[PDB]
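J.: Structure in structure tokens, see below.
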Amino acid sequence: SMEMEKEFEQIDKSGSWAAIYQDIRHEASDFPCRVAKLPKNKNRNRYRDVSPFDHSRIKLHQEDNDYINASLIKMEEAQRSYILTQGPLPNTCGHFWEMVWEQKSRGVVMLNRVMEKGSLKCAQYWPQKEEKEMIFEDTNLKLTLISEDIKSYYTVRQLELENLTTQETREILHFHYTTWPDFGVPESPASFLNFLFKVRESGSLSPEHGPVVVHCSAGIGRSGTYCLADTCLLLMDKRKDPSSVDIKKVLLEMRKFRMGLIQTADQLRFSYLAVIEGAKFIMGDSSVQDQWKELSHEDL
Ligand SMILES: O=C(O)C(=O)Nc1sc2c(c1C(=O)O)CCNC2
Ligand SMILES: [Cl-]
Ligand SMILES: [Cl-]
Ligand SMILES: [Cl-]
């Protein structure tokens with residue numbers, strides 16, 4: 001059994017998930033967020049306590065106001081980057097797709113629903129009907145729903161994003177997880193890993209593309225959980241060595257680039273479970289992938 005499994009058992013036995021998680025919060029980086037806190041950006045932030053650090057914020061390529069609440073998580077050893085961002089607001093959907101355009105992203109991973117716990121956690125930023133495309137006048141972009149593949153707990157959409165200035169167009173894949181509760185965890189490691197591997201298999205993480213965009217409502221809790229699991233699996237894979245992966249150190253590295261990644265101790269505990277289970281595929285048992293698809297009951 002792997003060292004992360006032994007660590008997992010000892011933390012479970014001693015009941016120390018809350019203390020381990022608080023240790024991470026105490027040790028996490030603290031960098032300034034001066035642009036995010038400028039008065040003119042107040043209505044560009046969904047949550048007053050969630051801001052991108054200045055050193056890693058994504059800048060929009062426009063001259064009026066380049067601010068978006070979004071961070072580039074640049075994982076050097078893993079050689080994968082992610083853009084983590086908040087669920088766009090009704091006035092920032094144009095900025096969101098501007099950022100997708102300028103950063104050359106091929107995929108968007110959405111881990112939340114538009115309404116959760118009775119509240120609007122994210123704007124309806126993509127078109128729900130092929131024949132009702134959206135136009136973002138402020139950033140001069142057009143967004144059309146091309147097709148969607150609805151499964152029982154996630155939906156994959158094919159979108160066309162057009163730069164109306166140049167009339168160039170790109171296909172964006174939208175991976176929408178619809179049964180992951182806010183401040184909660186997926187239903188099982190299997191359904192989570194099935195979804196995560198759906199993203200991987202799409203090619204959206206290819207280094208020929210810009211960084212994948214990942215968001216939940218705040219871009220930190222569910223987004224941090226997804227990214228930690230994905231990065232740890234990729235590191236294990238590069239080295240073919242589960243024991244070289246220190247999950248808490250990877251999370252602390254990610255938190256150099258955006259605050260608050262992973263919002264509960266149970267989400268941390270879930271990340272361990274997902275990485276431990278996914279290690280079976282990494283280390284050469286491809287049949288677990290079929291097993292996850294079955295256990296996830298994705299068919300409708
Ligand atoms: O969507 C997520 O997974 C996430 O981290 N959400 C977060 S983090 C966070 C909040 C929320 C929210 O959704 O209310 C409220 C304000 N404090 C921090
Ligand atoms: Cl200002
Ligand atoms: Cl909203
Ligand atoms: Cl935190």
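Indices start at 1 and increase along the chain as displayed.
Cβ from N, Cα, C; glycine included.
Swiss-Prot lists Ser51 to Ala or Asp (Swiss-Prot position 50) among its mutagenesis entries, and the accompanying note reads: No phosphorylation. Quoted from Swiss-Prot, the note on the mutagenesis of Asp182 to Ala (Swiss-Prot position 181) is: Substrate-trapping mutant. Residues or ranges marked as substrate binding site in Swiss-Prot: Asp182, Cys216, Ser217, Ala218, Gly219, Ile220, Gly221, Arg222, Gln263. Here the residue is the original one, but Swiss-Prot notes a mutagenesis experiment at this spot, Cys216 to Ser (Swiss-Prot position 215): Catalytically inactive mutant; abolishes sulfhydration. Look at Swiss-Prot and you will find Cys216 tagged as active site, phosphocysteine intermediate.
Any idea what these are sitting next to in the structure?
T.: DSSP classifies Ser51 (mutagenesis position) as coil under the three-state reduction.
In sequence order, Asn112, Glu116, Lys117, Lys121, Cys216, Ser217, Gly221, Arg222 constitute the residues six or more apart from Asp182 (mutagenesis position) in its chain with CB-CB distances below 8 Å.
Around the Cβ of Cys216 (mutagenesis position), 29 further Cβ atoms fall within 10 Å across all displayed protein chains. In the three-state DSSP reading, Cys216 (mutagenesis position) counts as coil.
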J.: Within 10 Å of the Cβ of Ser51 (mutagenesis position), how many other Cβ atoms can be counted across all chains shown?
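T.: For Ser51 (mutagenesis position), the 10 Å Cβ neighbour count is 22.
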J.: Going by DSSP, give the three-state secondary structure for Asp182 (mutagenesis position).
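T.: Assignment for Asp182 (mutagenesis position) reads coil.
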J.: Using the recorded substrate site (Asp182, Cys216, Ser217, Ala218, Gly219, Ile220, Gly221, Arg222, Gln263) as reference, state which further residues of the same chain have their Cβ within 8 Å of the centre of those residues' Cβ atoms, listed in sequence order.
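T.: Filtered neighbour residues, in order: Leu111, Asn112, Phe183, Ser223, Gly224.
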J.: If you check the recorded positions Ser51, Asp182, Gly219 one by one, which have a CB less than 6 Å away from any atom of ligand 1?
T.: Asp182
